[PDB]
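Accompanying notes for the structure given below.
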Amino acid sequence: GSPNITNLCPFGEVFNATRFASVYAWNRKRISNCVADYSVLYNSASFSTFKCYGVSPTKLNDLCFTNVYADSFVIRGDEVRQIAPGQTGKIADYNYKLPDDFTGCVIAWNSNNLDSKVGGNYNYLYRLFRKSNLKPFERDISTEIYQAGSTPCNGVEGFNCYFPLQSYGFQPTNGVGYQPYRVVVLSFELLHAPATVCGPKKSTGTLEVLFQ
Amino acid sequence: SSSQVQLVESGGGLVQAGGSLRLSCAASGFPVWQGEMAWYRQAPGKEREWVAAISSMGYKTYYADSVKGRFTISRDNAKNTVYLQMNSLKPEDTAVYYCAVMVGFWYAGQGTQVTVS
Ligand SMILES: *[C@@H]1O[C@H](CO[C@@H]2O[C@@H](C)[C@@H](O)[C@@H](O)[C@@H]2O)[C@@H](O[C@@H]2O[C@H](CO)[C@@H](O[C@@H]3O[C@H](CO[C@H]4O[C@H](CO)[C@@H](O)[C@H](O)[C@@H]4O)[C@@H](O)[C@H](O[C@H]4O[C@H](CO)[C@@H](O)[C@H](O)[C@@H]4O)[C@@H]3O)[C@H](O)[C@H]2NC(C)=O)[C@H](O[C@@H]2O[C@@H](C)[C@@H](O)[C@@H](O)[C@@H]2O)[C@H]1NC(C)=O
């Protein structure tokens, strides 16, 4: 027959979501126990980045013993280079860290037309200060006052005592390096038990639905 | 290190009705054998129209009724390229043609314009 709509993989929901997470609170969606939605399509015009590391994107079709994690968030154009193995900087250090041996794909696109507004969109936040670098795929959503000097802060902001999250200000007139970019990181979770719903790499005949 | 994932169509152009054209689709970042690949076309007025497809890991081909007998899809795994052979072109074959691969979702190229007088 045909799969239940509950059994279609929600890749379209990842890329087409109306709102994206702030990078410090990056969102992870597990894609599992599902088969491809043949109505979901993107082209070279959709993305400015689509790079995979150590893996073909055709692995996204193999979910019988694998889950896909789609991590998504908004950062600045000039920070997209940090969503890659072996990078350092504000995003890699304190917000979203990929491992040196990363296996998976990174997709990004310019979201100026949705995420910037006249006078600035301030709803996207990043972590600016942290006592140590994030481990790969670590997530920090704490909001403790950061002690930048030797004097303890005792929970009050001042010189050397800073609230650690700060807002991007996305204006449509910003240069492209300061415009917002939506980012989707696809990685794989190897499983020990077979999926209830999935499909083989070799075609089973689903292509006929495009000509119906 | 990284590999960019990209599909680049080429070979479009202007031909008078009854003529032929062979479109090419150079793929990057995945082996074309490992994916279901397909051609669709984008007509000025109309929505997306799938015209031809070939199986993952196999040779079974599919075609839109509107192009059966006229178009042939094929795959050169050594050149990592897919082709669309278009014969006996009719003026309502005029559209921008895209190649695409199923990677969880369809991912398509940049398009190549085909105009049939
Ligand atoms: C889920 O998202 C899909 C993908 O969105 C894109 O990708 C994401 C990742 C972001 O990067 C987005 O910014 C981006 O849009 C949606 O599909 C996309 O929809 C948009 C808008 O509907 C569509 O863009 C249009 O494309 C046509 C065709 O462009 C080619 O052809 C012309 C000649 O015909 C040529 O000149 C071009 O160079 C291209 O080669 C274009 O004509 C449109 O122009 C209009 O808008 C621009 C805005 O800049 C304006 O300047 C023009 O003057 C004119 O008004 C416009 O650019 C994307 O092509 C399309 N992408 C794909 C892969 O399909 C998807 O939207 C839904 O499907 C669409 C087909 C459309 O019907 C939408 O209304 C639907 O909602 C979305 N899905 C849902 C459910 O929301």
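Going from the start of the chain as shown, residues are counted 1 onward.
Just so it is clear, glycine is given a Cβ too, placed from its N, Cα and C backbone atoms.
As annotated by Swiss-Prot, domain 'BetaCoV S1-CTD' applies to A:7-200, with the evidence given as experimental evidence.
Per Swiss-Prot, mutagenesis A:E157 to D (Swiss-Prot position 484) is noted as: Increased replication in human TMEM106B overexpressing cells. For A:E157 (mutagenesis position), the same-chain residues 6+ apart in sequence whose C-beta sits under 8 angstroms from its C-beta are A:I145, A:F163. According to its DSSP assignment, A:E157 (mutagenesis position) is coil.
With a 10 A radius on its CB, A:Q166 (mutagenesis position) counts 15 other CB atoms from all the protein chains. Under the heading of mutagenesis, Swiss-Prot lists A:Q166 to Y (Swiss-Prot position 493) and annotates it as follows: Reduced host ACE2-binding affinity in vitro.
Quoted from Swiss-Prot for the published mutagenesis A:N174 to T (Swiss-Prot position 501): Reduced host ACE2-binding affinity in vitro. For A:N174 (mutagenesis position), applying a Cβ distance below 8 Å and a minimum sequence separation of six or more within one chain yields A:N112, A:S116. Secondary structure at A:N174 (mutagenesis position), taken from DSSP and collapsed to helix, strand or coil, is coil.
The Cβ of A:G12 (variant position) has A:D37, A:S39, A:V40 as same-chain neighbours under 8 Å, each 6 or more residues away in sequence. According to Swiss-Prot, the naturally occurring change A:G12 to H (Swiss-Prot position 339) is described as follows: In strain: Omicron/BA.2.75, Omicron/XBB.1.5, Omicron/EG.5.1.
If you take the C-beta of A:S44 (variant position) and look for same-chain residues 6 or more apart in sequence within under 8 angstroms, you find none. The DSSP secondary structure for A:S44 (variant position) is coil. Looking at Swiss-Prot, the entry for natural variant A:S44 to F (Swiss-Prot position 371) says: In strain: Omicron/BA.2, Omicron/BA.2.12.1, Omicron/BA.2.75, Omicron/BA.4, Omicron/BA.5, Omicron/BQ.1.1, Omicron/XBB.1.5, Omicron/EG.5.1.
In the three-state DSSP classification, A:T49 (variant position) falls within a strand. In Swiss-Prot, a published natural variant is listed as A:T49 to A (Swiss-Prot position 376), annotated In strain: Omicron/BA.2, Omicron/BA.2.12.1, Omicron/BA.4, Omicron/BA.5, Omicron/BQ.1.1, Omicron/XBB.1.5, Omicron/EG.5.1.
Of all the Cβ atoms in the protein chains shown, 13 others lie within 10 Å of the Cβ of A:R81 (variant position). Annotation of the natural variant A:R81 to S (Swiss-Prot position 408) in Swiss-Prot: In strain: Omicron/BA.2, Omicron/BA.2.12.1, Omicron/BA.2.75, Omicron/BA.4, Omicron/BA.5, Omicron/BQ.1.1, Omicron/XBB.1.5, Omicron/EG.5.1; the original residue is retained in the structure shown.
Long-range Cβ proximity for A:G119 (variant position), meaning a same-chain Cβ under 8 A and a gap of 6 or more residues, is found for A:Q171. Annotation of the natural variant A:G119 to S (Swiss-Prot position 446) in Swiss-Prot: In strain: Omicron/BA.1, Omicron/BA.2.75, Omicron/XBB.1.5, Omicron/EG.5.1.
Sequence-distant contacts (6 or more apart, same chain, Cβ under 8 Å) of A:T151 (variant position) comprise A:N160, A:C161. According to Swiss-Prot, the naturally occurring change A:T151 to K (Swiss-Prot position 478) is described as follows: In strain: Delta/B.1.617.2, Omicron/BA.1, Omicron/BA.2, Omicron/BA.2.12.1, Omicron/BA.2.75, Omicron/BA.4, Omicron/BA.5, Omicron/BQ.1.1, Omicron/XBB.1.5, Omicron/EG.5.1.
Taking a C-beta cut-off of under 8 Å and a sequence gap of six or more, A:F159 (variant position) has these contacts in its own chain: A:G149. In Swiss-Prot, a published natural variant is listed as A:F159 to P (Swiss-Prot position 486), annotated In strain: Omicron/XBB.1.5, Omicron/EG.5.1.
Counting every protein chain shown, the number of other Cβ atoms lying within 10 Å of the Cβ of A:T49 (variant position) is 20. Proximity to chain B (CB-CB distance below 8 Å) holds for A:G12, A:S44 among the recorded positions A:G12, A:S44, A:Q166. In the three-state DSSP reading, A:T151 (variant position) counts as coil.
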